[PDB]
Protein chains: 2
Amino acid sequence: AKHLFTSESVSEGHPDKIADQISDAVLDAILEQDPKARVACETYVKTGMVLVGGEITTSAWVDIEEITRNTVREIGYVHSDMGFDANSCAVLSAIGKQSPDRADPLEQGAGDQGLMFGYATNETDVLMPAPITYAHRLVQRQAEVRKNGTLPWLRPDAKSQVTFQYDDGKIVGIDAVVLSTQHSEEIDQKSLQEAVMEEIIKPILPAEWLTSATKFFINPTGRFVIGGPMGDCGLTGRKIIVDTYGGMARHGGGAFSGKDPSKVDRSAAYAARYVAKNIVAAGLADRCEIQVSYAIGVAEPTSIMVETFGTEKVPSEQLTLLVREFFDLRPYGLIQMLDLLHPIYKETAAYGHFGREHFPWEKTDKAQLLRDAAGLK
Amino acid sequence: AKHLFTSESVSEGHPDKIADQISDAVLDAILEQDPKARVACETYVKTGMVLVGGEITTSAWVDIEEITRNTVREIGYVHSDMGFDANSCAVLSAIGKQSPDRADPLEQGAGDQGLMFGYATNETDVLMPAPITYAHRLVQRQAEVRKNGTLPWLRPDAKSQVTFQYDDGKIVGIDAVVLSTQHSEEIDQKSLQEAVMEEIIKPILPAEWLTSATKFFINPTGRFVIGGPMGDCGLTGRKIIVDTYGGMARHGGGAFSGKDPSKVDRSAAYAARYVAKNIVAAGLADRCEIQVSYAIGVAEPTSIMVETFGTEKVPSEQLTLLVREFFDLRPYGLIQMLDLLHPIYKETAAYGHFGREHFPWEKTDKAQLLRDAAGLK
Ligand SMILES: [K+]
Ligand SMILES: [K+]
Ligand SMILES: [K+]
Ligand SMILES: [Mg+2]
Ligand SMILES: [Mg+2]
Ligand SMILES: [Mg+2]
Ligand SMILES: [Mg+2]
């Protein structure tokens, strides 16, 4: 049965992602000196201005302004006519610094309550939903061709959205593609459209999926010349859906960026991705979404729920059985199981936290053990 | 088949909700003078400090500092020992003001791309999921008993989470309840727990649902005395899931607060709630989630998807049929169909945007017409 589904992504240099990237840049910087730092670094950015504000508890000494400017310069906003200059914008910080003051550390309780969801599905090579994968892949391609001289008239800010038609569970093809890229005053729109079509759209979208019917809307309102923080406003924790799964799977509140791994909102979501991905790699189901919840000061999750949507290859209680035997889902367990106390986070902040294989939560190392506990199959 | 599901809510006075409420307070204030104002007002709040920052385009003259202080005073933070004083905190603003510069206005195109989701289900009186309804109802009850002198030792900030067990589609009862409330130094924990149990928990939770087994965790870490912005950080658009449906139904990125109705992220979500709620009130299904998407400069939604999860009482294409005949889903159509150009928004900003009947998107006025177009049934 036909039905269409859509997912959006934005690039590095879309304002809320600038803010995401700076928080995580500060997180890494601290983690490099003090892996057990507690950070919650929220960032706000607007036409003149980056305000990076937080509570931090750490040994580390880190330079917020230096870190802030470097990150805006990598993204590329480096001149007033772009909208924003990394070397002249204002950086304000308001980070309250605290300096650090049960028998098994693995039994320490959750830092806060929360619900968090992880998903996988055999739709893609990376076990992620196809729409959000392609939406991410279009925006990456844009920053790539921008940065490697190919189409050097394009500026940082860009949004993408791809809408997929499915018959029963099966991708059929791509109904509509939208891509809007900031560009210099040098190029104009007809020529721009050729260029994005040749160099961004056609090398990323599987041709089998694109038809005579694929409605492409490249720069629909025309001229996108000033962008980024100029005339707009970005805050960490806004591209929350993009980060995740483009709306295919669910979400509890929580933002990831600027939070160190004590923060279940981040870690438990990463671990839930890891359980679901290992479940589908083991061929226990085709699609799997799990919800995990916690309560403040309790170590055991208050709930685990696995939804294999009528796609299981073992009955479901037997699936929740091995979810528990193979995975330490306690806050400090998570941290152990995925070795998170490391500066790996700025990379997360742009094109999807998930589906990107070299991250600790993407490895399918528990695959077989799950399979051969699932009876043996 | 058993399975547990959880949803979280926070009160007015939880920091990200303070920020939500101030944005919407500014929105209303402008709407009162200029209904066609374009506002996108983002707010950040931290221990000393409220920064309210935006792009606005309007006739209206409005006092941001006055609006900011009044809203913090209604929430109740009015003395340094609470954590934050409305009459002494710093208000900074950075609102760029623009003064206002096709044949059928209903055909004007979408302001941005986006995906947005609406849900309903016959689980509750208000056609909303039971967990997020009760989670909201606990936090309301807290602010209510706080504000009406009953338990006047309690301070603004509070979080709630309720975890529900379901057998097949059917609520069975409440497995765990967590409630953590800020309180004065006057009361201590044993007495506090009685009070929340008597006056907040027991009058809100259906007794039939609570058992010998209901794990209640009231103030699990004990002493919550300073809260709100003190020592923490709130930004608009963070309690995005709470606003919605507690993680039962999906979400595209978008925050609601501080955005005027031109912003599809808000309006289309409100309209999608309205379609799904009218579909279930008409007895066309038991549960209905719809996704709507848009592209910048196009008026027709790029996709509509209806998921009645095997609960339909008419085949599904016939459901999407009447979704289109009964509802103008074009950006300016939405605005017409729900009469949004009015200062009704601050109320939205606290305890759920949905499930609250006196809002334009909650009325089931299209109920019958849907039913008797659905064949006649
Ligand atoms: K954060
Ligand atoms: K958010
Ligand atoms: K907003
Ligand atoms: Mg945004
Ligand atoms: Mg959180
Ligand atoms: Mg928060
Ligand atoms: Mg948006």
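Following Swiss-Prot, chain B shows residues 2-102, 109-384, kept in their order.
Determined by X-ray crystallography, 2.8 Å, according to the entry header.
Cβ from N, Cα, C; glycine included.
What Swiss-Prot lists as ATP binding site is B:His15, B:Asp164, B:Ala165, B:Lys166, B:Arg230, B:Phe231, B:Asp239, B:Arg245, B:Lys246, B:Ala262, B:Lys266, and the listing cites experimental evidence. All protein chains included, B:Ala165 (ATP binding site) registers 28 other Cβ atoms within 10 Å of its own Cβ. According to DSSP, B:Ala165 (ATP binding site) is assigned to a strand segment.
In the three-state DSSP assignment, the secondary structure recorded for B:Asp17 (Mg(2+) binding site) is helix. The Mg(2+) binding site feature in Swiss-Prot is assigned to B:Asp17; the stated evidence is experimental evidence.
In Swiss-Prot, a published mutagenesis experiment is listed as B:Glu43 to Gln, annotated Nearly abolishes enzyme activity. Abolishes stimulation of enzyme activity by potassium. All protein chains considered, the CB of B:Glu43 (mutagenesis position) has 28 other CB atoms within 10 Å.
B:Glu43 (mutagenesis position) carries a strand DSSP state (E or B). Sequence annotations record features per position, and here Swiss-Prot assigns K(+) binding site to B:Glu43.
Around the Cβ of B:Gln99 (L-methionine binding site), 11 further Cβ atoms fall within 10 Å across all displayed protein chains. If you look up Swiss-Prot, you'll see B:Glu56, B:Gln99, B:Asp239, B:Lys270 marked as L-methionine binding site.
Around the Cβ of B:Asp119 (mutagenesis position), the same chain contributes B:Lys270, B:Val271, B:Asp272, B:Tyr301, B:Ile303, each under 8 angstroms and 6 or more positions distant in sequence. Quoted from Swiss-Prot for the published mutagenesis B:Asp119 to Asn: Decrease of both AdoMet synthesis and AdoMet-activated tripolyphosphate hydrolysis.
The note that Swiss-Prot attaches to the published mutagenesis B:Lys166 to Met is: Decrease in AdoMet synthesis. Here B:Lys166 (mutagenesis position) comes close to B:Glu9, B:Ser10, B:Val11, B:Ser12, B:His15, B:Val146, B:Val185, B:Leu186, B:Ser187: these same-chain residues lie at least six apart in sequence, with C-beta atoms under 8 angstroms from its C-beta.
Listed in Swiss-Prot is the mutagenesis experiment B:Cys240 to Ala, annotated as follows: Decrease in AdoMet synthesis. All chains included, 26 other C-beta atoms sit within 10 angstroms of the C-beta of B:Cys240 (mutagenesis position).
Long-range Cβ proximity for B:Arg245 (mutagenesis position), meaning a same-chain Cβ under 8 A and a gap of 6 or more residues, is found for B:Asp17, B:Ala20. Looking at Swiss-Prot, the entry for mutagenesis of B:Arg245 to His or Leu says: Loss of activity.
Among the mutagenesis entries in Swiss-Prot is B:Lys246 to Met, noted as: Loss of activity. Modification in protein conformation. According to DSSP, B:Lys246 (mutagenesis position) sits in a coil region rather than a helix or strand. Non-local neighbourhood of B:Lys246 (mutagenesis position): B:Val11, B:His15, B:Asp17, B:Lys18, B:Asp21, each in the same chain, at least six residues away, with C-beta under 8 Å from its C-beta.
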In whole Å, how far is B:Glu56 (L-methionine binding site) from B:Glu43 (mutagenesis position) when you measure between their Cα atoms?
9
CB-CB under 8 A to chain A: among binding-site residues B:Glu56, B:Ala165, B:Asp239, passing residues in order are B:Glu56, B:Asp239
Based on DSSP, name the secondary structure state of B:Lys266 (ATP binding site): helix, strand or coil.
strand
What is the straight-line CA distance, in whole angstrom, from B:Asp102 to B:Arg109 across the 6 unmodelled residues?
16
With respect to ligand 6, which members of the recorded positions B:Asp17, B:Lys166, B:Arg245 satisfy a Cβ distance under 6 angstroms to one of its atoms?
B:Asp17, B:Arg245
Using Cα-Cα distances with a 10 Å cut-off, which of the recorded positions B:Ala165, B:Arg230, B:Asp239, B:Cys240 are near B:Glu56 (L-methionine binding site)?
none
Recorded positions near ligand 3 among B:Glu43, B:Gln99, B:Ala165, B:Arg245 (Cβ under 6 Å):
B:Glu43
